Amino acid sequence: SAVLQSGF
Amino acid sequence: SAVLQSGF
Amino acid sequence: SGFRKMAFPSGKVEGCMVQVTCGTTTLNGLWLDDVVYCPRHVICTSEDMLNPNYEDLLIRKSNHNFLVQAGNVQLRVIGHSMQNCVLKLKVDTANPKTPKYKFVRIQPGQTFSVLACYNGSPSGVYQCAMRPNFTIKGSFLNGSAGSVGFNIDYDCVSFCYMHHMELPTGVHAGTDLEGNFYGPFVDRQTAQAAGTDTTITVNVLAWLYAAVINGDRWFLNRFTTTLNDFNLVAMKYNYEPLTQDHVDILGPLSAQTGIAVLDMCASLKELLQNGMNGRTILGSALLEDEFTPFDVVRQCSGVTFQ
Amino acid sequence: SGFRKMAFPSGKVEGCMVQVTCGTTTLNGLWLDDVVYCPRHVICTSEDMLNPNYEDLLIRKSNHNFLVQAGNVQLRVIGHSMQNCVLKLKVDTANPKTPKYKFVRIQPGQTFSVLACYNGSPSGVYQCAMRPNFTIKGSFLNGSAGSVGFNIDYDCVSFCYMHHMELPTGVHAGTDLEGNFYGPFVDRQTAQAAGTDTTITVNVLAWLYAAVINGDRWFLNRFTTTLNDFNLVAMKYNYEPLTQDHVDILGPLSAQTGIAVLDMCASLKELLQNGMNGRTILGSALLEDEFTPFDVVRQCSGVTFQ
């Protein structure tokens, strides 16, 4: 899938 | 030759 | 002499980057005047990201749920709203480092610089091109969403790209600064197909002209061709077809070097069929398509900015 | 994912660039505190450049012969001296945007970013490496002398290069910020030749580790090799021999990927003896040697700077 590249 | 790269 | 993949100086953009946190989700924001722009998926948890309903997610979000940090400076959010795929955070302090800027939507084939950031802090700058399938071949990790692409013209910074996500094939997709995606993509963690990537032919020709300007002439043959005959060969190697408007754009580079565009097309057609036979062009063993005709003129004539 | 030739953010350096004019000769200077650093050949006319007597040429100059501009603001020169091949101009205004900085002399194989400048204004930023023959493969035109190369280390900017001249092969030469040339070159327009440009083997290995990290693994084989046998092959292809120190340096990259350094050497040894079969690695058709092991870690782990 596409991956949303925010951080945690 | 080498060329000194100042400007005019 | 010389030719490098050159990026714009990033100083004017660095002073606009901030960190945006909502819960445990952090990414980068763009702070201009009293507004912070950031990808709207900052409001997601890791579980919301497969099938997010952003209107539902906004119901339990208030101003004080967004934490915005400009380095040591804290910014108080006094409003927020969703505009397409970005959030606009109204903050209590106008950015004193705000440059003269515009929001521009770029088209496939054009280039820009990317300032990759993590936790609102700059990591590096590099130059890329918007691919014909509306992706970019960037360098992004988790936490880089909200990094921006830009051009500089005279005194004005032109923002054209905001980073959101990575596609399974290792390429990247984002929005303009109005929040509208480049290409047929959506901001959710689903399988999404991009179109076939093709080689930007006019850019390859401009880079061949840059080669001649810097003294690389070994690939100039005696042949010429026509637009139709070239495009017949080009379409088989996944090259964008060349049009008459592309020929016109290359005019000044052709006049400067004294090599007619259709003669350069004949040299390109031979490089396609026969390869480079162990030689290199401008230090490259592949044909480079991430320099526009304007990029070449700019680097080879020393254009500077304010 | 992705891997790009990334430069450091240039903002801390853009604020230090000024224009230095002496008579009809102009170049760039570096403004740190109340001192401007620039190449000493600013005091040459066209006639002086074949065999300049810098001591005699400098004794005929006064402070008012140097015009120093920071944008539109003019800075008056209140003192001048020569330190090796660099002039130091004491000015009346200390630069308020002076960053924390260090002067460092680098070694061949190390990388740094260049902010190319003309007339005191930034043109572009790009990454390069000090070649084993003490040149760099840059992009410089007349007027660019005084442009600097730098690394960013947490909060401290490390200046390592100031541009002076171009050699007849299209490669470039300069000094550290104390005025000492890299390599056996002198600042006069005589015939000077660069030595052998060998390939930086430890950098190619780190780049191959970057490829694995990014999913490019087709070149990995089940073979291993010794340092002795690899070096016998590598000396034949003008690669630098590998030492135990290089093995230690690749330690963390080897540990992250699970590929032992000597297994990766066996893979590289095969790529030299057989070529790349038309395949590409990280979008390149040549083995890339301008990324250090630290460059790779910094890009693949998202290291940011203040």
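Numbering of chain D is taken from Swiss-Prot, so the residues present carry the numbers 3264-3569, in order.
How was it done? The header gives X-ray crystallography, 2.0 Å.
The backbone N, Cα and C atoms fix where each Cβ goes, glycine too.
Under the heading active site, for 3CL-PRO activity, Swiss-Prot lists D:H3304. Long-range neighbours of D:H3304 (active site, for 3CL-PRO activity) (same chain, six or more residues apart, CB within less than 8 Å of its CB): D:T3288, D:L3290, D:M3312, D:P3315, D:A3408, D:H3427, D:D3450. Mapped onto three states, the DSSP output places D:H3304 (active site, for 3CL-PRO activity) in helix.
Variant annotation in Swiss-Prot: D:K3353 to R, described as In strain: Beta/B.1.351; the structure shown retains the original residue. The Cβ of D:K3353 (variant position) lies under 8 Å from the Cβ of D:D3297, D:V3298, D:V3340, D:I3341, D:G3342, D:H3343, each on the same chain and at least six residues away in sequence. In this structure, D:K3353 (variant position) is part of a beta strand by DSSP.
Counting only residues at least six positions away in the same chain, the Cβ atoms of D:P3371, D:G3372, D:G3458, D:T3459, D:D3460, D:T3461, D:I3463, D:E3503 sit under 8 Å from the Cβ of D:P3395 (variant position). A natural variant is reported in Swiss-Prot for this position, D:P3395 to H, and the note states: In strain: Omicron/BA.1, Omicron/BA.2, Omicron/BA.2.12.1, Omicron/BA.2.75, Omicron/BA.4, Omicron/BA.5, Omicron/BQ.1.1, Omicron/XBB.1.5, Omicron/EG.5.1.
Listed in Swiss-Prot is the natural variant D:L3468 to V, annotated as follows: In strain: Zeta/P.2. For D:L3468 (variant position), the same-chain residues lying six or more positions away in sequence with a CB closer than 8 A to its CB are D:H3509, D:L3513, D:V3524, D:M3527, D:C3528, D:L3531, D:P3556.
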Where D:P3395 (variant position) falls in three-state DSSP terms: coil
D:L3468 (variant position): secondary structure state under DSSP, collapsed to three categories: helix
